[PDB]
Amino acid sequence: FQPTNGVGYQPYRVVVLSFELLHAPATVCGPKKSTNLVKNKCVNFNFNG
Amino acid sequence: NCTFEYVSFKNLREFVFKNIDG
């Protein structure tokens, strides 16, 4: 690995993400954006499902 | 092949362990 090496021979950092889902509940999920809360008004609420 | 990992007389320590749908 040298500065003058060809692009094919230049170093490349490789990061592979693999996602495995077995017969078990899933822990790693995406973020769940939440809206602001309003009091003293008739609203349709959803708290933790 | 791991599928999980978590890290955090005088005493009566009672415990109840159970499994429901995994």
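All residue numbers given for chain A refer to Swiss-Prot; the residues shown span 497-545 in order.
Heads up, header says this was done by electron microscopy, 3.7 Å.
Heads up, the Cβ atoms here are built off N, Cα and C, so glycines get one too.
Taking the Cβ of A:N501 (mutagenesis position) as reference, no residue of its chain lies under 8 Å away while being at least six apart in sequence. Among the mutagenesis experiments that Swiss-Prot reports, A:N501 to T is described with the note: Reduced host ACE2-binding affinity in vitro.
Here the residue is the original one, but Swiss-Prot notes a mutagenesis experiment at this spot, A:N501 to Y: Increased binding affinity to human ACE2.
Around A:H519 (mutagenesis position), no same-chain residue six or more apart in sequence has its CB under 8 Å from its CB. The annotation that Swiss-Prot gives for the mutagenesis experiment A:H519 to P reads: Increased resistance to human covalescent sera neutralization.
A simple way to gauge crowding: the CB of A:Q498 (variant position) has 8 other CB atoms within 10 angstroms, across all the protein chains here. The annotation that Swiss-Prot gives for the naturally occurring variant A:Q498 to R reads: In strain: Omicron/BA.1, Omicron/BA.2, Omicron/BA.2.12.1, Omicron/BA.2.75, Omicron/BA.4, Omicron/BA.5, Omicron/BQ.1.1, Omicron/XBB.1.5, Omicron/EG.5.1.
A natural variant is reported in Swiss-Prot for this position, A:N501 to Y, and the note states: In strain: Alpha/B.1.1.7, Beta/B.1.351, Gamma/P.1, Theta/P.3, Mu/B.1.621, 19B/501Y, Omicron/BA.1, Omicron/BA.2, Omicron/BA.2.12.1, Omicron/BA.2.75, Omicron/BA.4, Omicron/BA.5, Omicron/BQ.1.1, Omicron/XBB.1.5, Omicron/EG.5.1; May enhance affinity to human ACE2 receptor. A:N501 (mutagenesis position) falls within neither a helix nor a strand when secondary structure is assigned with DSSP, and so counts as coil.
According to Swiss-Prot, the naturally occurring change A:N501 to T is described as follows: In strain: 19B/501T.
One natural variant catalogued in Swiss-Prot, A:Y505 to H, is accompanied by this note: In strain: Omicron/BA.1, Omicron/BA.2, Omicron/BA.2.12.1, Omicron/BA.2.75, Omicron/BA.4, Omicron/BA.5, Omicron/BQ.1.1, Omicron/XBB.1.5, Omicron/EG.5.1. The number of other CB atoms found within 10 A of the CB of A:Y505 (variant position), across every protein chain shown, is 10.
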Inter-residue C-alpha distance, A:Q498 (variant position) and A:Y505 (variant position) (nearest angstrom)
9
